[PDB]
Each structure stands twice: as C-alpha cells, then as structure tokens.
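Novice: Please see the structure below; I have some questions.
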Amino acid sequence: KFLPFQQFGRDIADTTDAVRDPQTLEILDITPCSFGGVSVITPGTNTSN
Amino acid sequence: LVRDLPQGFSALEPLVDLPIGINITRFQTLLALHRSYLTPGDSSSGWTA
Ligand SMILES: *[C@@H]1O[C@H](CO)[C@@H](O)[C@H](O)[C@H]1NC(C)=O
C-alpha cells in the first residue's frame, strides 16, 4: 500500500513508480519499457549475403 | 511510555495547505473552562481546567 494521502511514486532513477486515484484506490509498480536492439551476424560479404 | 519524548524512529506525512498572506511569529493555545456548580460550603471558584 501507499501513503494515505500520497499522489505519485518513483524508482532507482528519477522516474516515477506510482499513481493514486482513491476513487479506484489503485496501487501499481512501474518498470522501464521493453526496449530492444539489433545485432547482425554475417559470415562475410564475399562468402554469402 | 515512561517519558513523553520518544526514542523510536518515525517520519511525517503531509496533511493540508492553507494559503493566506498573514505573518505568524507567535501563537497562543485556547483553554475552555467548564462551568462548576459548587455547593455554598465549597468556597471555591475562579478557575477550573
Ligand atoms: C572473397 O573471396 C573471393 C574468393 O577467392 C576473393 O576473390 C575475394 O578477394 C574475397 N574478398 C572479397 C572482398 O571479395
């Protein structure tokens, strides 16, 4: 649970990690976006594309 | 506890916010005196709290 009268949150970074709406009395936990990158594995330009 | 001043640890949380442009340097608590209907032989009056 959060504070009785708290509004937002945060995490290790400056990013927030909480939201409150007593109407829904909701509590959540936040994480960074999935995130992704690409790496290419090529035998060689002169061997095969 | 035995002593009014504590030794444990405890934080605080926000309560309210009243906006007014009035300087504050000294305050005064208010005391309410309950009316006492003493008998004639009591010979007591003047203050009660
Ligand atoms: C790749 O292999 C072929 C085969 O002998 C060679 O002629 C060529 O010099 C090699 N390198 C490139 C960039 O084609």
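Note that chain B is numbered according to Swiss-Prot, with residues 212-260 shown in order.
This entry, so its header tells us, was determined using electron microscopy, 3.8 Å.
Each Cβ is built from the backbone N, Cα and C atoms, and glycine gets one as well.
In case it helps, Swiss-Prot gives these features for our protein:
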{"type": "MUTAGEN", "residues": "B:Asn234 to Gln", "note": "Increased resistance to neutralizing antibodies"}
{"type": "VARIANT", "residues": "B:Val213 to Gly", "note": "In strain: Omicron/BA.2, Omicron/BA.2.12.1, Omicron/BA.2.75, Omicron/BA.4, Omicron/BA.5, Omicron/BQ.1.1"}
{"type": "VARIANT", "residues": "B:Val213 to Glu", "note": "In strain: Omicron/XBB.1.5, Omicron/EG.5.1"}
{"type": "VARIANT", "residues": "B:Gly252 to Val", "note": "In strain: Omicron/XBB.1.5, Omicron/EG.5.1"}
{"type": "VARIANT", "residues": "B:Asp253 to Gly", "note": "In strain: Iota/B.1.526"}
{"type": "VARIANT", "residues": "B:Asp253 to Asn", "note": "In strain: Lambda/C.37"}
{"type": "VARIANT", "residues": "B:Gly257 to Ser", "note": "In strain: Omicron/BA.2.75"}
Novice: Counting across all protein chains present, how many other Cβ atoms fall within 10 Å of the Cβ of B:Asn234 (mutagenesis position)?
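Specialist: For B:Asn234 (mutagenesis position), the 10 Å Cβ neighbour count is 4.
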Novice: Across all the protein chains here, work out how many other Cβ atoms are within 10 Å of the Cβ of B:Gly257 (variant position).
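Specialist: Total other Cβ atoms inside 10 Å, all chains included: 5.
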Novice: In whole Å, how far is B:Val213 (variant position) from B:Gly252 (variant position) when you measure between their Cα atoms?
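Specialist: Cα of B:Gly252 (variant position) to Cα of B:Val213 (variant position) measures 39 Å after rounding.
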Novice: Where B:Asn234 (mutagenesis position) and B:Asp253 (variant position) are concerned, what is their Cα separation in Å, rounded?
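Specialist: That comes out at 46 Å between the alpha carbons.
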